Amino acid sequence: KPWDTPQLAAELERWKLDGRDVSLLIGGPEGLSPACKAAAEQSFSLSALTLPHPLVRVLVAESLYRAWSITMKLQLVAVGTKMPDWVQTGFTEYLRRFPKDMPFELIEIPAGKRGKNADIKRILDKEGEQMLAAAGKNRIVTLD
Amino acid sequence: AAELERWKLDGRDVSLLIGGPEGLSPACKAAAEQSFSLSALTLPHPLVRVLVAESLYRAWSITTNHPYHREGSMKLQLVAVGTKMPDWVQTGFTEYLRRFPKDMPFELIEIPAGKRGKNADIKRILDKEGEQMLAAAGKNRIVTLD
């Protein structure tokens, strides 16, 4: 019922047992057809789907570009968690073709490696220490 | 929509800080002149079928990597209303799809989204979309996602 790997993994393995091919239906923003709800053999919820953290700075960049346009230097200092396989190479290009008069720059701080081993209190410490260095004497605006 | 333009940088260059997924330093937070909440950002509807395709690949990769196998015959068909992709991911999703193992019997079927307007029937829009969705699904078992 929730959309997550263990749920999806189990379903995949009993779907191969019926023989039938499987179609997965994703409707529009407002939802699916009613004749889709009636035709479903089963349903999953997509409410566990959250914005992946690497895309947060992407959206922030876009939103600043979009607020600059409603018409000195604006510096986005972000931890650069590895971006999704599908997205990367596509942001670097999107940034390269930002308007040459928008005073913007993306400054990415390498991410400390998180793991079952790592205390994140001390990963956050290094990241912030370098972020504050990069921000210098500028006006400081946190986004959290 | 973007009335943030009220931001009135005058004097100093402005530094906007985005921490990791777990948040910002004590020093960062202690140094903040302003803070701004950062989750009505919500993730765009076009990216749902991106994430679903990523999820499916991942689920497929783990399950068929079992010490016991032979998936053989069952195709998966992702049938998705194709709302316009954001620019920043324009054809990285296309390139992403070329990298799926051809082992994986996967197909993505994008159904043309109807133009949503300043006044758009919506009732009509989704019902047309459903019929193209079901028609593309044929006799497959139907699993709905939302």
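We count from 1, first residue shown onward.
Just so it is clear, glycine is given a Cβ too, placed from its N, Cα and C backbone atoms.
Around B:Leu43 (S-adenosyl-L-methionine binding site), taking its Cβ as the centre, 16 other Cβ atoms fall within 10 Å, counting all chains. Per Swiss-Prot, the feature S-adenosyl-L-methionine binding site maps to B:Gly19, B:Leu38, B:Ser39, B:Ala40, B:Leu41, B:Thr42, B:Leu43, B:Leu145; the stated evidence is experimental evidence.
According to Swiss-Prot, the mutagenesis experiment B:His45 to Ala (Swiss-Prot position 129) carries this note: Decrease in activity. In the structure as shown, the Cβ atom of B:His45 (mutagenesis position) sits within 10 Å of 16 other Cβ atoms. Following the DSSP three-state reduction, the secondary structure of B:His45 (mutagenesis position) is coil.
Within 10 Å of the C-beta of B:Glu54 (mutagenesis position) we count 17 further C-beta atoms, all protein chains included. Reduced to three states, the DSSP call for B:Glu54 (mutagenesis position) is helix. Here the residue is the original one, but Swiss-Prot notes a mutagenesis experiment at this spot, B:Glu54 to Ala or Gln (Swiss-Prot position 138): Loss of activity.
Sequence-distant contacts (6 or more apart, same chain, Cβ under 8 Å) of B:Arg58 (mutagenesis position) do not exist in this structure. According to Swiss-Prot, the mutagenesis experiment B:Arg58 to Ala (Swiss-Prot position 142) carries this note: Decrease in activity.
Here the residue is the original one, while Swiss-Prot reports the published mutagenesis B:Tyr68 to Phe (Swiss-Prot position 152) with the comment Loss of activity. All protein chains considered, the CB of B:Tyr68 (mutagenesis position) has 4 other CB atoms within 10 Å.
The Cβ of B:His69 (mutagenesis position) lies under 8 Å from no Cβ of any same-chain residue at least six residues away in sequence. Under its mutagenesis entries, Swiss-Prot includes B:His69 to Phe (Swiss-Prot position 153) with the note: Loss of activity.
In this chain, no residue six or more apart from B:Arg70 (mutagenesis position) has a CB-CB distance below 8 Å. One mutagenesis experiment catalogued in Swiss-Prot, B:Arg70 to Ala (Swiss-Prot position 154), is accompanied by this note: Loss of activity. Impairs ribosome binding.
Of all residue pairs in the S-adenosyl-L-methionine-binding list (B:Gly19, B:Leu38, B:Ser39, B:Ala40, B:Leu41, B:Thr42, B:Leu43, B:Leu145), the one with the greatest Cα separation is 32 Å apart. One residue stands out among the binding-site residues B:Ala40, B:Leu145 for having the most other Cβ atoms within 10 Å of its Cβ: B:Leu145.
Proximity to chain A, taken as a Cβ less than 8 Å from one of its Cβ atoms, holds for none of the recorded positions B:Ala40, B:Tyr68, B:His69, B:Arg70.
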